[PDB]
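A.B. asks: Dropping the structure in here first, questions after.
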Amino acid sequence: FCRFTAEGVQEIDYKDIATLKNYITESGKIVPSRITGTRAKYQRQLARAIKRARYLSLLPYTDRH
Amino acid sequence: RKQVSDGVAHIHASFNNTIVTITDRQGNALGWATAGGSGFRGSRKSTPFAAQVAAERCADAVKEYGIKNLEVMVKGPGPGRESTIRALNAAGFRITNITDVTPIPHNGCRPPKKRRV
Amino acid sequence: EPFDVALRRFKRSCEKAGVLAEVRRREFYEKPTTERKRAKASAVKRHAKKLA
Amino acid sequence: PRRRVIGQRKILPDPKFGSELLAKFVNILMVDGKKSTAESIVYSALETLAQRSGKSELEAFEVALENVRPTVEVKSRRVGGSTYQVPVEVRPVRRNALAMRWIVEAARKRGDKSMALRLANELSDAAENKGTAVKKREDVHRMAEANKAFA
RNA sequence: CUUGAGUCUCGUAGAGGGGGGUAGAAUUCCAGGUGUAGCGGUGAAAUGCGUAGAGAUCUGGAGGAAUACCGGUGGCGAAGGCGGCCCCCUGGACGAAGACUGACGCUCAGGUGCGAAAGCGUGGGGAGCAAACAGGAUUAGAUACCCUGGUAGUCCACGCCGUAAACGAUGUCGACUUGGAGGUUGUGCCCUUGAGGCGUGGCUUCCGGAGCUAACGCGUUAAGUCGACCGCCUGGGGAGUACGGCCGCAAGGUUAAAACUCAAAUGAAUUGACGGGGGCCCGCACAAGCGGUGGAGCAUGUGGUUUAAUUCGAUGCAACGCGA
Ligand SMILES: [Mg+2]
Ligand SMILES: [Mg+2]
Ligand SMILES: [Mg+2]
Ligand SMILES: [Mg+2]
Ligand SMILES: [Mg+2]
Ligand SMILES: [Mg+2]
Ligand SMILES: [Mg+2]
Ligand SMILES: [Mg+2]
Ligand SMILES: [Mg+2]
Ligand SMILES: [Mg+2]
Ligand SMILES: [Mg+2]
Ligand SMILES: [Mg+2]
Ligand SMILES: [Mg+2]
Ligand SMILES: [Mg+2]
Ligand SMILES: [Mg+2]
Ligand SMILES: [Mg+2]
Ligand SMILES: [Mg+2]
Ligand SMILES: [Mg+2]
Ligand SMILES: [Mg+2]
Ligand SMILES: [Mg+2]
Ligand SMILES: [Mg+2]
Ligand SMILES: [Mg+2]
Ligand SMILES: [Mg+2]
Ligand SMILES: [Mg+2]
Ligand SMILES: [Mg+2]
Ligand SMILES: [Mg+2]
């Protein structure tokens, strides 16, 4: 839980799909913080990165399209 | 009266009625039957039993196409969502897989107003 | 592969993805004041539950 | 039976054959407390099946029993305020009870100018699975299969 | 003079605001690809679309509006309010360690600005939703709730309106007064550092002490202990109405009485009763069984009717083979 504080990484990258995929369900929906354990400061940056990656077609919005 | 060699089942469901439609992967309808065309109307129209009847009715109505392998896409939160799945698995329908295709708007349009009762 | 416990695998993704609840929720228009009132109700309940 | 479930009262085994099954049978067709009046019909309608209908009277009793026993019965219970004809499974002893209770009701409509003759005729006909008694079991099954939608 | 207030340097978080782009999901419409009889709707129905091909299904396009989850007990804003992503202009808050100005402060009648929604004017735009309205129902009625439609409106630009249960029903600024558990946000230190454990702030949620309160409750974010200033109250109806003034295109807003009328109106809490509020738990209450009553003939009681009299009483359970 709160992985972005153990590593201490200041910024989350929208291009790091290997990390972003661990926070996205098969449906393509962001996982809440009450489930993953991420901090709020980092959950907000996660949501921003996920949306920015979904704009660049690096991630699905829904599981269908 | 003609083959397509495959099929795709599309279970449209509504609280009022359930519709079953066998179609080719290209989306061209081969056969269809509704739980309201099974002789069930009004309240009788909306029940897992009526959808179970409509599933087999559509199965037989398409049976002359020799469909065997089918993909099931189910839609709508009404009852008979799985009842229809089971009742079409009948007649040796080789189910590849299922998928929920229910339309989920991303806060797009205004729904009607809440009913009072 | 069996068809029975292949259909229970459907009733797990279907439910845990919620969509059944979402169709009911988006069925009728909830006024924003009712949204916030219900959010506050759930908040106070599932909060003051885990004290007493 | 709201606090402690007493269950069915225990019964003595049949005097002639030492069998509880047949004892419950005589208890289930005894009218007005007439025990001997009923068992004198029972033992005759079993002797007649012993000599001609089958080889053994006591075993013929069972071969007619399981030939009329039902399995799934609709016990109408409203789950959440709607009339649901939910189908439930019968227990073994209640299964035997229902079976004999239906066979006596079948023998009643037989006529045939006797009571032993009726019981013999219908117990046989049910053992062959072709009796007025078996139709009620398959009608229970029909009504169970109609109402599958409420499981 | 430097402690109040303010400035500078370095950072941090944020749905703060204005502007411009943009993406995906969904709705609707259009054109078609296959295809057949229903679709849709409800307590149940019907109106309503459909055989000129509906709905269902696939492809391609048009368009308007709103941004699933992330999302919170979250954050920001003076308040109203603010939610996809990106850019552009932009306001405030906070922190760290210093330097600088030297009371430059607080409050504020009139004044000026901002101010949800509905509404108004002009010009657009219009997918969904939906006052009025149209039809279908329900009903004793049904100018309603229910259903199929549907116009202004909702959207945009520029003006006006200035009102809300605009609420924390709690004016602003400052000081002081036991604690506990949280969230969010900076930051000093120290572990060997990753985690981790100590210090100090900003905002915020919930308990609770003293005290306060009519009580409920409030409780270091006071409704406690005090100070500065402003607004406001003076029984209930009449009435936030009339008249006048100001303001508005208009709807109306604002300021704001009296005659008359009543002996109360009201706040909180208490004990019951009641609820088409809950939770529970028992009874041949139901379920599971067996046998009846209701039909027939008679016996018996009652009502009614009749009679000179048909003696009086008992009348839902709890009167009617009852006093007898
Ligand atoms: Mg509707
Ligand atoms: Mg912003
Ligand atoms: Mg067409
Ligand atoms: Mg704030
Ligand atoms: Mg003023
Ligand atoms: Mg408006
Ligand atoms: Mg207008
Ligand atoms: Mg216009
Ligand atoms: Mg309407
Ligand atoms: Mg409509
Ligand atoms: Mg008008
Ligand atoms: Mg408000
Ligand atoms: Mg006020
Ligand atoms: Mg103060
Ligand atoms: Mg408290
Ligand atoms: Mg004070
Ligand atoms: Mg007070
Ligand atoms: Mg007065
Ligand atoms: Mg006025
Ligand atoms: Mg005036
Ligand atoms: Mg009171
Ligand atoms: Mg009973
Ligand atoms: Mg009678
Ligand atoms: Mg009678
Ligand atoms: Mg009389
Ligand atoms: Mg009398």
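Using Swiss-Prot numbers, chain D covers 2-152, in order.
For this deposited structure, the header notes the method as electron microscopy, 2.9 Å.
Quick reminder: no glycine exception, Cβ is built from N, Cα and C everywhere.
So Swiss-Prot lists these for the protein:
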type	residues	note
MUTAGEN	D:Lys36 to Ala or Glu	Defective in ribosome assembly
MUTAGEN	D:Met116 to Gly	Significantly decreases affinity for its own mRNA
A.B. asks: Write down the Cα-Cα distance for D:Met116 (mutagenesis position) and D:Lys36 (mutagenesis position), rounded and given in Å.
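C.D. replies: Cα-Cα, rounded: 15 Å.
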A.B. asks: Note down the number of other Cβ atoms within 10 Å of the Cβ of D:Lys36 (mutagenesis position), including every protein chain shown.
C.D. replies: 10
A.B. asks: What same-chain residues, at least 6 away in sequence, bring their CB to under 8 Å of the CB of D:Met116 (mutagenesis position)?
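C.D. replies: For D:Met116 (mutagenesis position), the qualifying residues are D:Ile42, D:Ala46, D:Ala108.
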A.B. asks: For D:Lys36 (mutagenesis position), which of the three DSSP-derived states applies: helix, strand, or coil?
C.D. replies: helix
